[PDB]
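The structure appears below as structure tokens.
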Amino acid sequence: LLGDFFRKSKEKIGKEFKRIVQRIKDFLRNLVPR
Amino acid sequence: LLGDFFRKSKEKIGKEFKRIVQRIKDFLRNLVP
Ligand SMILES: CCCCCCCCCCCCOP(=O)([O-])OCC[N+](C)(C)C
Ligand SMILES: CCCCCCCCCCCCOP(=O)([O-])OCC[N+](C)(C)C
């Protein structure tokens, strides 16, 4: 998303975002189980 | 962004973003003094 620059920063951001998303998903599957 | 949840994660994202932006600004200032 910035060519080859800011690899470690882009990784960190990516990880934190994936975790917010994953945690929200878990909350939703507690809220509305199948 | 998400109320009071994910305080640490949002702080992390914000910081890394501010650092990317700072480096971009530095490069641009060197490119065009
Ligand atoms: C078009 C205007 C925007 C240009 C973006 C600024 C690019 C200049 C960044 C220069 C310093 C920050 O490099 P970085 O991310 O620590 O690199 C990681 C290691 N490499 C340098 C080998 C890739
Ligand atoms: C519809 C989508 C809603 C998603 C909301 C899911 C929230 C998930 C909560 C877990 C994520 C982290 O929060 P926490 O470390 O427990 O907060 C600690 C600080 N307070 C208690 C004051 C807030």
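In chain A, numbers come from Swiss-Prot; the residues present are 134-167, in order.
Any Cβ shown, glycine's included, is placed from N, Cα and C.
In the three-state DSSP reading, A:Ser142 (mutagenesis position) counts as helix. A:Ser142 to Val appears in Swiss-Prot as a mutagenesis experiment; the accompanying note says: Slightly increased MIC against E.coli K12 (MIC=25 compared to MIC=5).
According to Swiss-Prot, the mutagenesis experiment A:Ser142 to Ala carries the following note: Slightly increased MIC against E.coli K12 (MIC=15 compared to MIC=5). Around the Cβ of A:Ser142 (mutagenesis position), the same chain contributes no residue under 8 angstroms that is 6 or more positions distant in sequence.
A 10 Å cutoff on Cβ-Cβ distances gives A:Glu149 (mutagenesis position) a total of 19 other Cβ atoms nearby, all chains included. The secondary structure of A:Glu149 (mutagenesis position), as reduced to three states from DSSP, is helical. Among the mutagenesis results in Swiss-Prot, A:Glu149 to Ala has the note: Disrupts oligomerization. Loss of antimicrobial activity. The residue drawn here is the original one.
Record note (Swiss-Prot) on the mutagenesis of A:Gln155 to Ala: No impact on antimicrobial activity against M.luteus. A C-beta separation below 8 Å, combined with a sequence spacing of at least six in one chain, links A:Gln155 (mutagenesis position) to none of the other residues.
A:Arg156 (mutagenesis position) carries a helical DSSP state (H, G or I). Annotation of the mutagenesis experiment A:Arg156 to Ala in Swiss-Prot: Impacts oligomerization. Loss of antimicrobial activity.
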Near chain B - the mutagenesis positions A:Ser142, A:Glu149, A:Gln155, filtered by Cβ distance under 8 Å:
A:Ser142, A:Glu149
